[PDB]
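Following: one structure in C-alpha cells, then a few remarks.
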Amino acid sequence: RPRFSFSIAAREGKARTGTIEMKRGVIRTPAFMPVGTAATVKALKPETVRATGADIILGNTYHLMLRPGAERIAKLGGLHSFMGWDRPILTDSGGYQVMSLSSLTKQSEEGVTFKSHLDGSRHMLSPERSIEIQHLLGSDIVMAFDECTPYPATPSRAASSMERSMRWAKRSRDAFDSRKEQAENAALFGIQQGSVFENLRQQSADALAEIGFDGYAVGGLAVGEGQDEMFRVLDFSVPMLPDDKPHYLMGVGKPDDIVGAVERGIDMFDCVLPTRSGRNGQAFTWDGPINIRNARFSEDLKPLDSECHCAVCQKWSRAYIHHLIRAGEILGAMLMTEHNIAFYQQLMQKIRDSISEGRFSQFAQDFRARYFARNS
RNA sequence: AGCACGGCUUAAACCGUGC
Ligand SMILES: [Zn+2]
C-alpha cells in the first residue's frame, strides 16, 4: 500500500538492516538485486529468481529503450506484465551506458546522444526522456539520469561530469513530478558522483540533498579503482548522504565487496557478476570463487557448495555441471546462475540476520577468512 | 575443434593466455 517506506530495524556500526515497503512488495535490506537488463534475468524464469530470494530485480533503460522499445512495452501492459515479475523493479537511467558505450556516444548538456550499438541509428537520451522511458516501463524505483564518470579522471571531468549530473538530477526530479501517475506510485533515487575526490563527493551529496530524493545511491565507483580505493571512498561518501534514506551502491557485487560496503553503510546492491559468471562457468561459494571448468571437478560428486540451500546444490553434482558448461549446454548456464543468485541471496540473508543480532562485524571477519581460504 | 588455466563489478551463453 505505501509508495516507498524505508525503515531501519537494527544497526551495528555504519551498517544496518531494514525493510523497504512499496506498493508492489517488500524489500529486505541490505539487499542484492539481480540484473535483468533486457527484460529477463539471463537463463532464469521470474519465479526461479523469486525462488532464490530476490525481492526486487533491476532492468535497464538504454537497452529496453532500443529493444523491445519503451513505448511498445508500455503498450503491452508495462515491463512487469511483459516479463512476468510482479514485484518491485528498479530501472537504471542508462547513465552506465554513457560510460561503456562511450565509444558510440556524443555528450552535451541537453543529454547524451548515441548510436544504437546494434542498429546504428541515433537516439537522444535526456534526463527528461530517460525518466519518461522509465515511466512507460512502469518501474517502481526510478533512477535519476547521471553520467558514470570513468576512471581514472582528472579533477576537471571529475567536477564537470558531477556538476552536469546534478543539473540533470534536478531535471529528473521535475520530470518525475510532472506525471502524478508516476509520482504517486514510484520512487526516485539520486546518484552521487565525483569519482574518488571527496570535496566533490560532498558537493554532489549536498546538491542531491537539496533537490530531494527517496533514496541515494553512490555511483561512479567499482569502475576500476580496486576495492582499496572504493572502500576508502565509501568511508566518507556514505556518511555525507541522508542517514534516514536508503543507500545504494550501483554495480558493486563480489562477496567480499558487498560485505565491506555493508560495513561502510550500503543498503542496496546490483551487479552483473553472479549472472554473467554463471553463464561463463564461475560459481560463488562460501569457500571463494571456483571455476567449474577445471579438470578437478570432472569427477567431483559434491554440489557447488555443501552449505548452499539452492535447488541446484540439492540435486546436481559438480561433475554434472562440469560436463554441461564445458560442452556448451544451456542447462549449465541455468544451474550455474540459479546457484550464484541463490548464493548472493543467502549471503544477503546471513548479513541481515547478523546485523539484527549484533554480530555482523564478527560475521564479516569469519567470512573473508573462509572466503579467502578457498579450501573448496 | 580440443586440452590446461585465467579474467569478468551486460555490445559478454563472452573474451584473454599457453599447448
Ligand atoms: Zn547452490
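Numbers in chain A come straight from Swiss-Prot, and the residues shown are 11-386, in order.
According to its header, this structure was worked out by X-ray crystallography, 3.2 Å.
Cβ coordinates come from backbone N, Cα and C, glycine included.
Record features, source Swiss-Prot:
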ACT_SITE  A:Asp102  active site, proton acceptor
BINDING   A:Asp102, A:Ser103, A:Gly104, A:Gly105, A:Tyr106, A:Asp156, A:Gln203, A:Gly230  substrate binding site
MUTAGEN   A:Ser103 to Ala  Strongly reduces activity
MUTAGEN   A:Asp156 to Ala  Abolishes catalytic activity
MUTAGEN   A:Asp280 to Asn  Abolishes catalytic activity
ACT_SITE  A:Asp280  active site, nucleophile
BINDING   A:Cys318, A:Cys320, A:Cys323, A:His349  Zn(2+) binding site
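Features recorded in Swiss-Prot, as mapped to the structure shown.
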{"residue": "A:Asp102", "record": "active site, proton acceptor", "Cβ contacts under 8 Å, 6 or more apart": "A:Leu68, A:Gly69, A:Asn70, A:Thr71, A:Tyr72, A:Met153, A:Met260, A:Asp280"}
{"residue": "A:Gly105", "record": "substrate binding site", "Cβ contacts under 8 Å, 6 or more apart": "A:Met153, A:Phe155, A:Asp156, A:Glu157, A:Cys158, A:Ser175, A:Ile201, A:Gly229"}
{"residue": "A:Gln203", "record": "substrate binding site", "Cβ contacts under 8 Å, 6 or more apart": "A:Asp156, A:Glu157, A:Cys158, A:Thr159, A:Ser171, A:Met172, A:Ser175, A:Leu210, A:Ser214, A:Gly229, A:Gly230"}
{"residue": "A:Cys318", "record": "Zn(2+) binding site", "Cβ contacts under 8 Å, 6 or more apart": "A:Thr295, A:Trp296, A:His349, A:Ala352, A:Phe353, A:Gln356"}
{"residue": "A:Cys320", "record": "Zn(2+) binding site", "Cβ contacts under 8 Å, 6 or more apart": "A:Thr62, A:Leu314, A:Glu348, A:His349, A:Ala352, A:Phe353, A:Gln356"}
{"residue": "A:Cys323", "record": "Zn(2+) binding site", "Cβ contacts under 8 Å, 6 or more apart": "A:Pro313, A:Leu314, A:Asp315, A:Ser316, A:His349, A:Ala352"}
Excluding A:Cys318, A:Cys320, A:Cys323, A:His349, please set out which residues of the same chain place their CB within 8 Å of the center of the CB atoms of the Zn(2+) site, keeping sequence order. A:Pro313, A:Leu314, A:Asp315, A:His319, A:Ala321, A:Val322, A:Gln324, A:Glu348, A:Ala352, A:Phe353
In whole Å, could you give the widest CA to CA gap in the substrate site formed by A:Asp102, A:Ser103, A:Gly104, A:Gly105, A:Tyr106, A:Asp156, A:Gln203, A:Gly230? 15
If you check the recorded positions A:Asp102, A:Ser103, A:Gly104, A:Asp156, A:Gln203, A:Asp280 one by one, which have a CB less than 6 Å away from any atom of ligand 1? none
Based on DSSP, name the secondary structure state of A:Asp102 (active site, proton acceptor): helix, strand or coil. strand
Sparsest Cβ environment (other Cβ within 10 Å) among mutagenesis positions A:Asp156, A:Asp280 belongs to A:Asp280
Over all shown protein chains, what is the count of other CB atoms within 10 A of the CB belonging to A:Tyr106 (substrate binding site)? 21
What does DSSP call A:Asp280 (mutagenesis position) in the simple three-state scheme? strand
